Amino acid sequence: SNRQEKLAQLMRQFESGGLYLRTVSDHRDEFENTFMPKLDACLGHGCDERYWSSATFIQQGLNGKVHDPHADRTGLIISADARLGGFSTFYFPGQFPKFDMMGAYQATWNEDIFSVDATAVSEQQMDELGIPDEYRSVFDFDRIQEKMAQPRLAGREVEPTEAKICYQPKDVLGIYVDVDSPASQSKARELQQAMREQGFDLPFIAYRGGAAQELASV
Amino acid sequence: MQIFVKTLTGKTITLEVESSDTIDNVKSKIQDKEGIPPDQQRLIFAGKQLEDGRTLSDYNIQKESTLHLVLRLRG
C-alpha cells in the first residue's frame, strides 16, 4: 500500500482497537538489522518469525506514555495484526512471564509466590497464590484492550506498557516523531527516507496522550 | 562483571561478580555489603528465585543485569 493507504489503515486501527508503537534508540540498527532481514525473507522464500521486538500499545483516548528517557527517539507505528508474544503493563516465545513476581509480592506479600516459576505456572496456581490480575500478563490482542480499558475510559495517564511482537514489513504503518525533539525529528527523517527507498512510503506520526496526528515532513 | 541488586526499600547495590559464581557466593557478597546472612536472602531474577548450589550462568544472568533482593526468615 502507498502512504495514504498506510495512514488510513493506521488511523482506522488507532481510532478503534488500537495498535503498537515501537520506539528505537538507533534507527539505523532497526533498519539494517531488523527490518531489512525481515524484508529479505519476505521477498525470498517467505516471511518468518525469527525477530521479536518490544513495543507499547497505543489507542485513541488512552493517555499512554512511550519509553523515551531522553526524548530523542524515532520509532515505528506497527499494525495491530503483528504477531503477539505477550503483554504486560509493567527473545523467543516462551520467555514472557505470566505475572510480575516483584510487583505481585509487594501487592500481596505472599511468600509462596517465590515457590513458583513465573514462566511455568498454571492458571490454577496463580489463582491459588492470589496473584491480582493487575500483575498478570495477557497473550491475545483482545485482552490488551481489556487491560487498558479502565485508564483509557478515565482519561488517566499511564506509564509505558510492554508487548513482545513479531512485525512483518507489511505491518509497518508509520514513523514515530516526538514533536518536542529535534533529534527525534532528525532520526525520523532519515528512517522514513530509507524505508521509502525500499518501497515503504510511510507517514510521519506525532503520537502523544492518546492522540495521533499525521505530519508532512520533519 | 558488574551486576545490580535492588532492595524492597529503594536501594541499588552494585557487585563485582564472575559468571561462574555460585548463588551462595553472590549472597556472601551481599552479606559483606548489607549484613544479611545468606540464609536470610532471596534473590529473584526474570521471575524466578535462585537456588543455592547453582551459578549465575546456570540462570544465564549476563552483565549489568538487575537482581531483586527479598529478605526471608530462613532458607
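Indices start at 1 and increase along the chain as displayed.
Structure method, as recorded: X-ray crystallography, 1.8 Å.
Cβ from N, Cα, C; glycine included.
Annotation of the published mutagenesis A:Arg22 to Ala (Swiss-Prot position 65) in Swiss-Prot: Abolishes the ability to modify ubiquitin in HEK293T cells; the original residue is retained in the structure shown. The C-beta environment of A:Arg22 (mutagenesis position), restricted to residues of the same chain at least 6 apart in sequence and closer than 8 Å, consists of A:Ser53, A:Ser54, A:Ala55, A:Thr56, A:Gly75, A:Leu76, A:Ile78, A:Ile165, A:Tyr167, A:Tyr176.
Under the three-state DSSP scheme, A:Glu162 (mutagenesis position) falls in the strand class. All protein chains included, A:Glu162 (mutagenesis position) registers 17 other Cβ atoms within 10 Å of its own Cβ. Recorded in Swiss-Prot as a mutagenesis result, A:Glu162 to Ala (Swiss-Prot position 220) carries the remark: Abolishes the ability to modify ubiquitin in HEK293T cells.
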To the nearest Å, Cα A:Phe90 and Cα A:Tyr91, with 15 residues unmodelled between, lie apart by 17
DSSP output for A:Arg22 (mutagenesis position) maps to strand
